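Q: Here it is, the structure in full.
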Amino acid sequence: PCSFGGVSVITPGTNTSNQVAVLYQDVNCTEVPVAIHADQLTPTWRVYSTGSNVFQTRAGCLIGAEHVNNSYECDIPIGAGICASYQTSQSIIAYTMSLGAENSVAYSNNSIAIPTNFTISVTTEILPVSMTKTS
Amino acid sequence: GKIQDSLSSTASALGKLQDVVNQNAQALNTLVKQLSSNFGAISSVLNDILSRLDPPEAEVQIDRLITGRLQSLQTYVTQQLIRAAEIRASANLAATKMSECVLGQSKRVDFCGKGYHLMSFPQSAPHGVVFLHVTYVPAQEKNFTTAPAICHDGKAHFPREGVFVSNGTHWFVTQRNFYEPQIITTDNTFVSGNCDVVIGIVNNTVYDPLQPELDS
Amino acid sequence: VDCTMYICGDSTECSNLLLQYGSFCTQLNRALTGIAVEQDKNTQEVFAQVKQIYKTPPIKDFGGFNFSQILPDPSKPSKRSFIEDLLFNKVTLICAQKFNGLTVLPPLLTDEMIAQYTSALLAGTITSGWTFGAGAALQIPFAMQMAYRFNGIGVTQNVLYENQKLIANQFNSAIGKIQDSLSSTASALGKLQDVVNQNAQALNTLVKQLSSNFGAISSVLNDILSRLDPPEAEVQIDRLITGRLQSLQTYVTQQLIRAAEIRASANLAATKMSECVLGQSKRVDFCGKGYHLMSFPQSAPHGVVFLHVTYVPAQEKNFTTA
Ligand SMILES: *[C@@H]1O[C@H](CO[C@@H]2O[C@@H](C)[C@@H](O[C@@H]3O[C@H](CO)[C@H](O)[C@H](O)[C@H]3O[C@@H]3O[C@@H](C)[C@@H](O)[C@@H](O)[C@@H]3O)[C@@H](O)[C@@H]2O)[C@@H](O[C@@H]2O[C@H](CO)[C@@H](O[C@@H]3O[C@H](CO)[C@@H](O)[C@H](O)[C@@H]3O)[C@H](O)[C@H]2NC(C)=O)[C@H](O)[C@H]1NC(C)=O
Ligand SMILES: *[C@@H]1O[C@H](CO)[C@@H](O[C@@H]2O[C@H](CO)[C@@H](O[C@@H]3O[C@H](CO[C@H]4O[C@H](CO)[C@@H](O)[C@H](O)[C@@H]4O)[C@@H](O)[C@H](O[C@H]4O[C@H](CO)[C@@H](O)[C@H](O)[C@@H]4O)[C@@H]3O)[C@H](O)[C@H]2NC(C)=O)[C@H](O)[C@H]1NC(C)=O
Ligand SMILES: *[C@@H]1O[C@H](CO)[C@@H](O[C@@H]2O[C@H](CO)[C@@H](O[C@@H]3O[C@H](CO[C@H]4O[C@H](CO)[C@@H](O)[C@H](O)[C@@H]4O)[C@@H](O)[C@H](O[C@H]4O[C@H](CO)[C@@H](O)[C@H](O)[C@@H]4O)[C@@H]3O)[C@H](O)[C@H]2NC(C)=O)[C@H](O)[C@H]1NC(C)=O
Ligand SMILES: *[C@@H]1O[C@H](CO)[C@@H](O[C@@H]2O[C@H](CO)[C@@H](O[C@@H]3O[C@H](CO[C@H]4O[C@H](CO)[C@@H](O)[C@H](O)[C@@H]4O)[C@@H](O)[C@H](O[C@H]4O[C@H](CO)[C@@H](O)[C@H](O)[C@@H]4O)[C@@H]3O)[C@H](O)[C@H]2NC(C)=O)[C@H](O)[C@H]1NC(C)=O
Ligand SMILES: *[C@@H]1O[C@H](CO)[C@@H](O[C@@H]2O[C@H](CO)[C@@H](O[C@@H]3O[C@H](CO)[C@@H](O)[C@H](O)[C@@H]3O)[C@H](O)[C@H]2NC(C)=O)[C@H](O[C@@H]2O[C@@H](C)[C@@H](O)[C@@H](O)[C@@H]2O)[C@H]1NC(C)=O
Ligand SMILES: *[C@@H]1O[C@H](CO)[C@@H](O[C@@H]2O[C@H](CO)[C@@H](O[C@@H]3O[C@H](CO)[C@@H](O)[C@H](O)[C@@H]3O)[C@H](O)[C@H]2NC(C)=O)[C@H](O)[C@H]1NC(C)=O
Ligand SMILES: *[C@@H]1O[C@H](CO)[C@@H](O[C@@H]2O[C@H](CO)[C@@H](O[C@@H]3O[C@H](CO)[C@@H](O)[C@H](O)[C@@H]3O)[C@H](O)[C@H]2NC(C)=O)[C@H](O)[C@H]1NC(C)=O
Ligand SMILES: *[C@@H]1O[C@H](CO)[C@@H](O[C@@H]2O[C@H](CO)[C@@H](O[C@@H]3O[C@H](CO)[C@@H](O)[C@H](O)[C@@H]3O)[C@H](O)[C@H]2NC(C)=O)[C@H](O)[C@H]1NC(C)=O
Ligand SMILES: *[C@@H]1O[C@H](CO)[C@@H](O)[C@H](O)[C@H]1NC(C)=O
Ligand SMILES: *[C@@H]1O[C@H](CO)[C@@H](O)[C@H](O)[C@H]1NC(C)=O
Ligand SMILES: *[C@@H]1O[C@H](CO)[C@@H](O)[C@H](O)[C@H]1NC(C)=O
């Protein structure tokens, strides 16, 4: 099958900025320029149709996002263990989500950790109970 | 107080109820808007078909419109039934939480909030409930050397309730969830067999509380 | 599923005819997106339950208890335990449906991340018991942790301190037996295989439905267009669109029902993980048969496997009581 696939726009809150990234699902970055025909408004669409900041993910090809070797908590789920955020000059970056912070318990066969204080923690849990009874 | 802020500062705190309302509104809007589709007919207005065309073909036009509208209604009703089943499951979960978390103390882990659950408070909201779970959480932890048992006179002594800890040289017995060291005695410890089988046993002296009274 | 491409194959006339039916394609796309988001959320709740990524000590001396069959094996390219690797191997073409606008989408969390989460949970429970499941992780010897768990089920801790060797030997023997049973039994993972087969069969039926004439002269849009004039091609394409739309609606309804069932199953699995792996549950027959002691989590393709370790009386003697 020639190619085909979906096109998605990754954009943060409009209050933050307006720049966006374009993801073409399950397609190599080589065919992206011809996959959209480049017959659009001269800036913007052509800018997001190609450029230096092009990343090849298992979920597809991403354009308009800067690949960073760092790992942060997932903000915008891209897929295949990869996410995107707006962290920086602020721009759009793509990274691999980190499954929390590393830890190592000092386990020993003759040592036990006992609490010396305490805290009263109050948390909220919201649950729907019903809906509108439309007729 | 923080809870109040947690609702005022965060706009998406009530995301579940708002999402449910938005989904219902979108479904209703799509259902009402579906009436504007021709469904293959010349026009989507019954009056237009009746006036423009004679009964012969108006019959088939109305049949096509009826088929389209009936299909839309069936799809909407199926979606509503699925959503109602999901909401019934959610309501059953909420009722179970109210019965267990609010009307009593639940030993289930992570059920009524995070940590050692203490008490739940219910609050209402548009088509939803909010449980405020107050729980006990350890804050400061200190590590001490510990032993599984203690030998005093050739007999292994195990804590009645708690754990043996050592602040370096001395030895004490303290409750598991709080550091309250106590002098090891026969009242808070019990004997079970000799002290040549337990692995890791540590020698120490068990203070008998009867001796001071006998001496005096 | 691409509703437009699926119903109409690169046919401008077919797309124009379908445009008069309303916005069913948008409804189906929204339903599929919601199903995918629900699957991702279910996976997150089931697995993403611990923040800190705990790691086992370099030296594994737990008083005789052996956890090799459940701990990750760094020797293999994938950091997964022997049981996890066996589960992955024992479960087994979907990409062969990428011909009629049927995308498969990527899972949000890779198998590596799920394995890492399982390993972190195992390390936390082994080195800290249930303390890490309620607050700051507190270290404790495994022997004392098992003594605590025995005390939880109404048995004096002295029994463990007297028969630690026997208990460790029994635990290792049971781990070996369960590993052998999983290896030698191909029906152990019936649920996941059945779910995969159901999904594959549904997709196969959906794609095969495109070959049905649905009362039209032919099942190929191009053939109808070439062999008929617009006046008749219109009705033929309309009938084909109606049939394909009905098939798509049926498939989407079935997918929604399956997604609801899987969401219920995932909620149950998450509850079991919270109440068994992270702590001791007094509920009868919840975390396995017998007096529940503890549980070990493992990851399998689109599923979880709980190894419930429980205490069971073995020998009983008659006595006279008052
Ligand atoms: C526990 O008991 C049950 C119940 O049956 C038993 O039958 C006999 C053995 C009884 O023996 C008494 O034991 C008491 C202490 O445990 C008591 O202190 C006495 O020592 C003894 O009775 C006294 O002494 C004898 C010598 C005599 O003088 C009596 O007059 C005295 O009072 C007692 O344990 C108990 O009732 C066992 O399960 C089975 O229960 C059956 C009845 O429900 C019993 O009868 C039949 O046995 C035939 C044998 O072929 C079976 O085919 C049949 O189905 C039925 O079972 C069984 O004998 C008995 N045992 C078995 C193996 O079926 C149980 O085995 C026993 N032990 C344990 C570990 O539970
Ligand atoms: C591990 O934990 C143990 C137990 O707490 C520590 O050992 C004790 O440490 C405390 C504090 O350092 C000592 O407290 C002392 O008490 C003296 C009076 O106690 C009388 O009885 C003891 C026997 O139990 C006699 O040895 C002693 O001479 C007394 O007759 C005080 O005189 C000491 O100085 C000041 O404190 C007291 C507090 O009331 C004042 O009233 C005094 O007037 C004086 O000004 C001191 O406070 C205690 O004696 C130690 N032993 C015991 C058995 O409790 C270890 O030090 C600790 N180790 C580590 C590494 O942390
Ligand atoms: C905790 O549990 C683990 C796993 O159960 C132990 O690690 C080893 O586990 C295997 C299980 O039998 C054993 O080691 C393996 O033995 C295979 C043959 O069995 C004999 O081999 C040894 C050495 O020749 C004999 O002395 C002994 O009598 C065994 O009966 C070997 O073939 C293995 O080598 C490689 O090939 C096999 C082929 O099937 C693979 O399956 C293996 O994984 C391996 O890649 C292997 O040597 C033995 O019981 C355990 N120890 C060792 C050193 O192998 C841990 O020892 C145990 N305790 C801990 C971890 O503290
Ligand atoms: C509570 O229940 C537990 C078990 O659930 C009991 O512990 C078991 O006791 C039996 C009998 O004492 C053990 O079985 C015996 O083990 C002997 C040790 O052999 C070692 O090597 C073999 C090699 O295969 C291992 O399988 C075995 O586990 C040992 O590591 C064997 O030698 C025995 O076989 C022969 O024994 C005598 C000689 O001593 C012969 O005369 C016999 O004819 C027989 O052929 C026998 O197999 C069993 O291993 C124990 N369990 C465990 C986990 O070790 C407790 O005793 C019981 N407690 C009470 C109070 O009832
Ligand atoms: C009580 O627990 C504390 C920490 O929880 C022990 O101190 C040491 O803290 C370190 C903090 O992470 C532990 O990890 C270390 O991290 C550093 C990097 O920051 C590494 O370089 C190092 O190799 C460790 O991995 C460490 O395990 C922990 N214990 C150590 C270092 O021994 C504390 O230990 C006490 O202090 C140290 C300095 C030694 O003197 C210990 O003998 C001593 O017990 C723990 N104490 C007890 C009694 O358990
Ligand atoms: C266990 O934790 C509690 C708090 O979680 C400790 O009590 C708190 O201790 C802090 C530090 O002393 C107090 O803060 C102080 O407040 C005064 C004003 O009252 C201020 O002048 C100081 O500069 C300092 O900020 C705090 O008020 C107090 N209470 C609370 C509710 O926080 C307690 O001491 C701990 N116990 C042990 C044994 O460590
Ligand atoms: C916890 O782990 C420590 C090690 O991290 C264990 O310490 C070990 O204890 C054994 C038994 O006491 C020592 O065996 C040695 O045997 C020789 C010859 O019989 C004897 O002369 C020594 O005095 C000693 O007993 C072993 O050397 C020792 N290891 C280390 C590194 O010190 C400890 O037993 C474990 N269990 C507990 C409850 O602490
Ligand atoms: C805890 O206390 C007990 C008893 O007070 C200690 O037992 C002692 O163990 C030593 C050997 O480790 C024994 O020494 C040898 O005993 C044998 C058999 O009695 C004897 O034939 C030898 O000539 C030698 O004396 C000792 O007798 C035994 N009892 C006493 C009172 O010392 C135990 O060692 C202590 N544990 C620790 C960790 O210190
Ligand atoms: C963004 O800014 C506008 C106006 O300032 C307003 O909508 C709001 O304050 C901000 N947030 C959103 C979601 O619009
Ligand atoms: C297309 O991308 C895949 C990775 O998904 C890569 O293996 C392959 O070599 C690429 N092909 C071309 C022509 O770039
Ligand atoms: C990331 O690491 C690779 C090595 O695998 C390196 O080639 C690349 O330059 C690094 N990029 C950044 C932004 O650090």
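Using the numbering of Swiss-Prot, the residues shown for chain B are 932-1147, in order.
The way this entry was determined, per its header, is electron microscopy, 2.7 Å.
Backbone N, Cα and C atoms are what each Cβ position is placed from, and that goes for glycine too.
Found this in Swiss-Prot, in case it helps:
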VARIANT   B:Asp950 to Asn  In strain: Delta/B.1.617.2, Mu/B.1.621
VARIANT   B:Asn969 to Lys  In strain: Omicron/BA.1, Omicron/BA.2, Omicron/BA.2.12.1, Omicron/BA.2.75, Omicron/BA.4, Omicron/BA.5, Omicron/BQ.1.1, Omicron/XBB.1.5, Omicron/EG.5.1
VARIANT   B:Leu981 to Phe  In strain: Omicron/BA.1
VARIANT   B:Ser982 to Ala  In strain: Alpha/B.1.1.7
VARIANT   B:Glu1092 to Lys  In strain: Theta/P.3
VARIANT   B:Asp1118 to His  In strain: Alpha/B.1.1.7
Q: Using Cα coordinates, what distance in whole Å links B:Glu1092 (variant position) and B:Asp1118 (variant position)?
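A: Rounded to the nearest whole number, the Cα-Cα distance is 11 Å.
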Q: What whole-number Å value do you get for the CA-CA distance of B:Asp950 (variant position) and B:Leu981 (variant position)?
A: 42
Q: Could you say which of the variant positions B:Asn969, B:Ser982 has its Cβ with the most other Cβ atoms inside 10 Å?
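A: Within the set of variant positions, the most crowded position is B:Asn969.
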Q: Just to verify a number: CA distance, B:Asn969 (variant position) to B:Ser982 (variant position), in angstrom, no decimals.
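A: That comes out at 16 Å between the alpha carbons.
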Q: Could you tally the C-beta atoms, other than its own, that fall within 10 angstroms of the C-beta of B:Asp1118 (variant position)?
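A: I get 14 for this one.
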Q: My list of variant positions is B:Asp950, B:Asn969, B:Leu981, B:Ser982, B:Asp1118; which of them have a Cβ under 8 Å from any chain C Cβ, in sequence order?
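A: Sorted by position along the sequence, the hits are B:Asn969.
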Q: Output, ordered by sequence, the same-chain residues six or more apart from B:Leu981 (variant position) with a CB under 8 Å from its CB, or 'none'.
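A: Sequence-distant Cβ neighbours: B:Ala989.
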Q: Can you tell me the three-state DSSP label for B:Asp950 (variant position)?
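A: The residue in question, B:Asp950 (variant position), is helix (DSSP, three-state).
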Q: Tell me the Cα distance separating B:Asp1118 (variant position) from B:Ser982 (variant position), rounded to the nearest angstrom.
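A: Distance (Cα to Cα, whole Å): 100 Å.
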Q: Among all protein chains shown, how many Cβ atoms are found within 10 Å of the Cβ of B:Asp950 (variant position), not counting that one?
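A: Looking across every protein chain shown, the total is 12.
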Q: Kindly assign B:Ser982 (variant position) to one of the three DSSP-derived states: helix, strand or coil.
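A: The three-state answer is helix.
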